[PDB]
Amino acid sequence: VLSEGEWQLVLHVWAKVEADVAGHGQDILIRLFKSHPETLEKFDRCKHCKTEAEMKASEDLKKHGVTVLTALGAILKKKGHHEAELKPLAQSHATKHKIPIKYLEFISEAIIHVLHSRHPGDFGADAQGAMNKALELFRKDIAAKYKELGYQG
Ligand code: HEM
């Protein structure tokens, strides 16, 4: 459980993300792919991609950064009451994309990195701890759903 004040810190910095969803999504995926190249293997079309400018010019990759942040933003705005939003996400990522929980840890790290880089004034220790708690809860719940679907994380 997060406190109401913790959720408000989460949603405060998320409003900043929403001013430029696509640019934040780009930075988060590029950070993910740099820090953890193996994850890039999960995206058929930019498997070949090599440079940051290639990732930044890529139309696909920008659309997926938006897809991620749109879904996650709706989950965060549910303040933990996200079972209905996690059901389809767990379904696809456990049975079709096969995304282990450690890759969700990786992307949570990249999200926190980008939010700190871009909004330090809105992402001090209080707010970083809140966001970390919120992404931890997301990963915990989706992991339980993975197991329900027969996928061991
Ligand atoms: C906060 C974490 C994430 C969220 C909210 C998220 C959300 C989404 C959504 C909404 C879609 C499109 C609908 C669907 O297929 O379910 C999608 C597709 C996809 N996701 Fe995720 N995702 C996350 C993490 C990841 C990670 C860490 C990876 C790989 C390392 C990944 C790989 C994929 C792939 C390969 C697709 C299909 C892309 C395509 O075929 O165009 N996702 N994701």
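Here chain A follows Swiss-Prot for its numbers: 2-154, in order, are the residues you see.
We read in the header that X-ray crystallography, 1.8 Å was used to get this structure.
Backbone N, Cα and C define each Cβ position, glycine as well.
As written in Swiss-Prot, here are the features:
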BINDING   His65  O2 binding site
BINDING   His65  nitrite binding site
BINDING   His94  heme b binding site
VARIANT   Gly122 to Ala  In metmyoglobin
Practice item. Work through the binding-site residues one by one (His65, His94) and point out the residue whose CB has the fewest other CB atoms within 10 angstroms. Key: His65
Exercise for review: Calculate the distance in Å between the alpha carbons (Cα) of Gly122 (variant position) and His94 (heme b binding site), and round it to a whole number.
Suggested key: 34
Point to revise | Other CB atoms within 10 A, centred on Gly122 (variant position) | key: 8
Review point. To the nearest whole angstrom, what is the C-alpha distance linking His94 (heme b binding site) and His65 (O2 binding site)?
Key: 14
